[PDB]
Amino acid sequence: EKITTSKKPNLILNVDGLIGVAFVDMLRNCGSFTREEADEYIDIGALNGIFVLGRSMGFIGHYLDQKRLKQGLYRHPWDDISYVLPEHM
Amino acid sequence: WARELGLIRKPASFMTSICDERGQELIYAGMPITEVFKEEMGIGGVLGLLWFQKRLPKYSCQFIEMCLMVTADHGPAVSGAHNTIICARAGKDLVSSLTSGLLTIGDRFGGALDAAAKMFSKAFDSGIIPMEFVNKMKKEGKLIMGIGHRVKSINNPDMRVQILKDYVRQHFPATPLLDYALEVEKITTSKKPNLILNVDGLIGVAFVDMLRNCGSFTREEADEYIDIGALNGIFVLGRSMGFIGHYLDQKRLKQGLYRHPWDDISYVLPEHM
Amino acid sequence: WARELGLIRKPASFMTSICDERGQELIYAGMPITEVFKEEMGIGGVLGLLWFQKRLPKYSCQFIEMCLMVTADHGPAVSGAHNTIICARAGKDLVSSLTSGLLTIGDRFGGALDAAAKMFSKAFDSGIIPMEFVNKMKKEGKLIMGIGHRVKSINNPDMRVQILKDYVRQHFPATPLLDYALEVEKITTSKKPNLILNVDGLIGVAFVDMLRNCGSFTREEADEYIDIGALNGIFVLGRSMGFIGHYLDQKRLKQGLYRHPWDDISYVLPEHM
Amino acid sequence: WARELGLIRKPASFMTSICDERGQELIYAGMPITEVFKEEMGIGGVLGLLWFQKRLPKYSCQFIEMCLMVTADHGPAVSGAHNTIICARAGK
Amino acid sequence: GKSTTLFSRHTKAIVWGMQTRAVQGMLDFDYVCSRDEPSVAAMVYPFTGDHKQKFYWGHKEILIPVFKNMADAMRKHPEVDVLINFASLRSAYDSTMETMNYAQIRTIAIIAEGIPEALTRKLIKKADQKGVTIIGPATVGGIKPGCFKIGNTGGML
Ligand SMILES: CC(=O)SCCNC(=O)CCNC(=O)[C@H](O)C(C)(C)COP(=O)(O)OP(=O)(O)OC[C@H]1O[C@@H](n2cnc3c(N)ncnc32)[C@H](O)[C@@H]1OP(=O)(O)O
Ligand SMILES: CC(=O)SCCNC(=O)CCNC(=O)[C@H](O)C(C)(C)COP(=O)(O)OP(=O)(O)OC[C@H]1O[C@@H](n2cnc3c(N)ncnc32)[C@H](O)[C@@H]1OP(=O)(O)O
Ligand SMILES: O=C([O-])CC(=O)C(=O)O
Ligand SMILES: O=C([O-])CC(=O)C(=O)O
């Protein structure tokens, strides 16, 4: 991120990147896993479990919200579709 | 108001090309629903219009209907039907139960359709004879998808592979890929007599053959609809009938919460973490 | 080994009655797959066998197919197709996209089928004339489900309510409930001209009428299949075609991640919590 | 362009009140993410902010954490864990 | 006891029905007339639950409560004195009676066209008994510039 923030300046380490790298480095350098265990966990999919878990709170909080605000069925604006159907099939 | 008289522009997302409900009638591809019903095309016809956006010939529509019927159900011991039964037996709604059973349809359960079609198409398009394709699968340590049955082997056919195969022979004009798959079947049945074409493999090869053998597809559309996942779609749509049937069955038999026997678990927990 | 010679007993859970995978042939209700294909019953026939466990008459099978075709798709703006397009446009698999769109099918989207059938059945079974049912619904502060269209009102029919209605008239033997629904439609169109029967209401009343008007149902089975949710099942199975079509469309158009515009949100967060 | 100078109106759907990402910092209820972390309020606190939109007292946050930990798992034989095991064992 | 000042700049109204176009027109008229508060305090729709409708106050978004009953709408807004009855020709009569059972409502504007004349005469009699001013059981409304505007009268801005 020093080599890439030299290029454009907004090319910094995103929260994704940071969590990713810091979890690979807590899994590998903390004392409990053995760098093969700690590389199964990365592959089986244990970092998509962190993201999922986190989002889950926010997701539920957007259910609990739109239910407190009593919002109704959403019919998408049709001016925001642009049907491109074929001529006659 | 500013858009009705058109002094402003907004970019429209969600390009769509399979249905138009704004207007006098529903239009699936370019075909009004009244014309859909007047030309007597069935469910296969509306899969042709919605999925592939084409007015398929009559035999293609009837074959799509046929492969939906053979896929409809294969008993409750299967993993997806197991999940549907478990969720239906926990008091959940139809959509949740069907959904929980559908979420299993992937690579290991329900993936033989698309995998068998991809494998046979890649073998056939690269000009490998069946005797060399079988050996090249063997050298790679890979089994041929779409070939292999547990019990019904020889003078004991799948009895629904036979129905589909007969339909393909009498009605399709040309089957370059089904013939290749049948040669591979002959070789593998010479190996072991129960290595016949699955229904999961015959539907895959016959659907690829229908896409690139009938009209209206240009072999760059036919090879794209396979990659996108139209065969996963056929398996899911066919097996939704069986999963909803299992939901209705378990909900009509009035059966309560399932709790797996502890004797069929085996807890291998660590000593003290 | 101990069960093969039968010296032991284990209780079997998961009673099932819609498919027999084991044995020589697939058996849906009691009728093997070869007989299913030889008797030329289509997808409607296998819904009869798997869902209701009965060999329905030909017009019932064709009507089930018809109501699957009318339900297949209704454009991308509706909520479920919106979810399918959003999830397909985020790079997910067919099953995940169809599943995320199906999970919307509930009471507010897709619930007019079963609700309209339940409401009209409870009206007709309790011996209320249509003019008193309309006034009771008005008195209770409740709208009639299955009645009401946005635009297509009079000398402007739904053009697919017309097709279904014509099929029901020319082929069903007796329609005590469709006639009641049409009288309620006459009253409500006297009120306001776009309060015609929906397709969502006509399918519901015609399906209840088919269940309790054709043979093989005892009105204790016909009234149970409505309560269990067979009409939710028909909507889900019909709309799966449209949702998979939307997945294939959005995946063929090669469209990328959708992020909602910030100017269409109106954040209303508290001041400082 | 016509909305930047504001000669037009469009009604905005999706009223939301649990997060705002448009701006300098993430804001959960009304308090920025930096204030969330500086006040040492944990996962129970961010459930308080996102779900109930309130800065709950410390004991309620710790109780929310506690009831999340007791709920975490109850073996594989129960129905939901059965479905998760079946679907995970099918390669999904 | 019919009053002479029907509409003031402090007048607020209760709109009977989902007439969001008419209520938006009223709010636009209120804003362009330099009024400090909207003239629509609540809306009454018997066919849906109690929620809030999102409207415009010039540029701003405001929330106008929608009630299922007339009673709770009347109690939560005790200073409302005008009711604009957007009911149909077969539901304006009983709605107008129920409104006139509330003493705070000083005028009712009935927009429905086609009420039978016997029911209209009953409305007139009970309004005269209760001192309420019914502005026309076939009208579009009455517009008092700078002050108030009933429904769709005048048109769009
Ligand atoms: C009284 C007495 O019994 S004493 C008699 C003494 N004699 C004996 O005991 C002999 C009995 N045993 C045998 O003959 C058998 O050959 C056995 C048991 C050793 C093994 O037989 P098989 O089951 O045919 O072997 P296997 O299970 O490997 O399968 C055979 C082939 O099927 C192939 N195959 C299996 N599934 C698939 C698939 N899905 N796709 C493609 N190929 C497949 C395998 O690649 C294998 O290929 P290969 O033969 O080229 O390696
Ligand atoms: C130039 C000029 O314009 S000056 C002319 C001056 N005159 C006027 O302005 C008159 C114009 N306005 C009217 O006449 C109209 O009647 C209005 C706008 C006041 C209201 O009309 P409508 O839209 O018919 O009323 P509404 O929306 O309440 O619907 C009518 C009925 O449909 C019923 N309805 C609606 N949806 C459903 C449903 N899904 N199921 C059952 N019933 C339903 C409602 O119950 C209502 O019943 P009710 O009449 O028994 O209460
Ligand atoms: O189709 C599949 O992949 C799984 C299946 O039905 C079977 O058990 O044979
Ligand atoms: O069927 C439904 O309930 C929703 C629907 O398709 C529509 O927008 O008309």
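Throughout, chain E uses Swiss-Prot numbering, with the displayed residues spanning 487-643 in order.
Method on record in the header is electron microscopy, 3.1 Å.
Positions of Cβ are set from backbone N, Cα and C atoms, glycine also.
Experimental mutagenesis is annotated in Swiss-Prot for E:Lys540 to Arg or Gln, with the remark: Decreased acetylation and increased de novo lipid synthesis; when associated with R,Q-546 and R,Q-554. Abolished ubiquitination by the BCR(KLHL25)complex; when associated with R-546 and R-554. DSSP classifies E:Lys540 (mutagenesis position) as strand under the three-state reduction.
Per Swiss-Prot, mutagenesis E:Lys546 to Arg or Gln is noted as: Decreased acetylation and increased de novo lipid synthesis; when associated with R,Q-540 and R,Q-554. Abolished ubiquitination by the BCR(KLHL25) complex; when associated with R-540 and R-554. Cβ neighbour count for E:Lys546 (mutagenesis position): 8 (other Cβ atoms within 10 Å of its Cβ, all protein chains included). Reduced to three states, the DSSP call for E:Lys546 (mutagenesis position) is strand.
Among the mutagenesis results in Swiss-Prot, E:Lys554 to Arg or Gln has the note: Decreased acetylation and increased de novo lipid synthesis; when associated with R,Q-540 and R,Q-546. Abolished ubiquitination by the BCR(KLHL25) complex; when associated with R-540 and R-546. The residue drawn here is the original one. The secondary structure of E:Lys554 (mutagenesis position), as reduced to three states from DSSP, is coil rather than helix or strand. All protein chains included, E:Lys554 (mutagenesis position) registers 16 other Cβ atoms within 10 Å of its own Cβ.
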Check each residue in the chain of E:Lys540 (mutagenesis position) that is at least six apart in sequence and keep those whose C-beta is under 8 Å from its C-beta; list them in sequence order.
E:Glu547, E:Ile548, E:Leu549
Whole-number Å value for how far E:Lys546 (mutagenesis position) lies from E:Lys554 (mutagenesis position) (Cα to Cα):
26
Cβ-based proximity (under 8 Å) of the mutagenesis positions E:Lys540, E:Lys546, E:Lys554 to chain D, or none:
E:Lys540
